[PDB]
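Heads up: the structure comes next, in structure tokens.
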Amino acid sequence: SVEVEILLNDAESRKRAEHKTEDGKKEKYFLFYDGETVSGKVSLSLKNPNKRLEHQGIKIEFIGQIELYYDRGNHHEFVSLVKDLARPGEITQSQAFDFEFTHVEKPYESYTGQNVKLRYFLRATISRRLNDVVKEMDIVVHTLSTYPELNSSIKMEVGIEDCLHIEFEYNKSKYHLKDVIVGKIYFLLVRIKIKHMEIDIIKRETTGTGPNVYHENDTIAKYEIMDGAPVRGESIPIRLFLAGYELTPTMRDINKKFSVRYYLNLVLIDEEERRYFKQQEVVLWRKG
């Protein structure tokens, strides 16, 4: 009876970002940053141009909220702005209503995770006696940072006295999202017979919900290094292209509800099928 659209000013020109939604599917959403004005109009179209629409008011909201999958009915809005667009009355005619929210606070980057989602959206509501007409439209927020940062390489060792000394050296402890992890694996001592080696990027998601803490992992990338036994004096250059990976910045204690942290995990498997692991955190940040 009423089709409601949310149309942003300069929709057709404004930046859109790809985002992996809850069912694994990728879509584009309008992209915003902290502080940016959110502007547009709410358009009502009447299915029958002759009939009047009785309502108890028309509203648009901008909302940022955290949705905890273990407590999914409980909304944890951290920013909510409300602009009433019409007092109760009557709509006899298809029309649009302008809106502008200025200085819009968006302190956290959008995130769709395993046990949590952090999302922003615009919600247009026509209040009715019977059933309200509600239309939402998601928007995506990114958070930029800047870091120093100078040439201080990091070392990751697997060391078994008298048996194994394998060293992975890489260029930074922090990387932006399209950066390259530049490193080298050195085989200093190889008395154990190794049959496979790889380096993985692991995302670890930590969520609090009620009195409980949930942990989930996701292997983002597997860089297969070598099959068969390495010998001492060999050296393998490593370049991991982060731009080919689906990545968010590191997120720590987001409104004390969740964390997203990233690790390099060096994996060796010997001829006896024994796993040897070693991990170090890398801080991922978004460069503007």
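By Swiss-Prot numbering, chain A shows 9-296, in order.
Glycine residues also receive a Cβ, built from the backbone N, Cα and C atoms like all the rest.
Now, the feature entries from Swiss-Prot:
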type: MUTAGEN; residues: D42 to A; note: Disrupts interaction with SNX27
type: MUTAGEN; residues: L152 to A; note: Disrupts interaction with SNX27
type: MUTAGEN; residues: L197 to S; note: No endosomal localization; no effect on interaction with VPS35:VPS29 dimer; when associated with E-199
type: MUTAGEN; residues: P245 to S; note: Disrupts interaction with VPS35:VPS29 dimer; no endosomal localization; when associated with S-247
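The structure, with features from Swiss-Prot marked on it.
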{"residue": "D42", "record": "mutagenesis position", "Cβ contacts under 8 Å, 6 or more apart": "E113, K114, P115, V149, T151"}
{"residue": "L152", "record": "mutagenesis position", "Cβ contacts under 8 Å, 6 or more apart": "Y41, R294, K295, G296"}
{"residue": "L197", "record": "mutagenesis position", "Cβ contacts under 8 Å, 6 or more apart": "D170, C171, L172, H173, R240"}
{"residue": "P245", "record": "mutagenesis position", "Cβ contacts under 8 Å, 6 or more apart": "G191, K192"}
Coarse DSSP state, helix versus strand versus coil, of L152 (mutagenesis position): coil
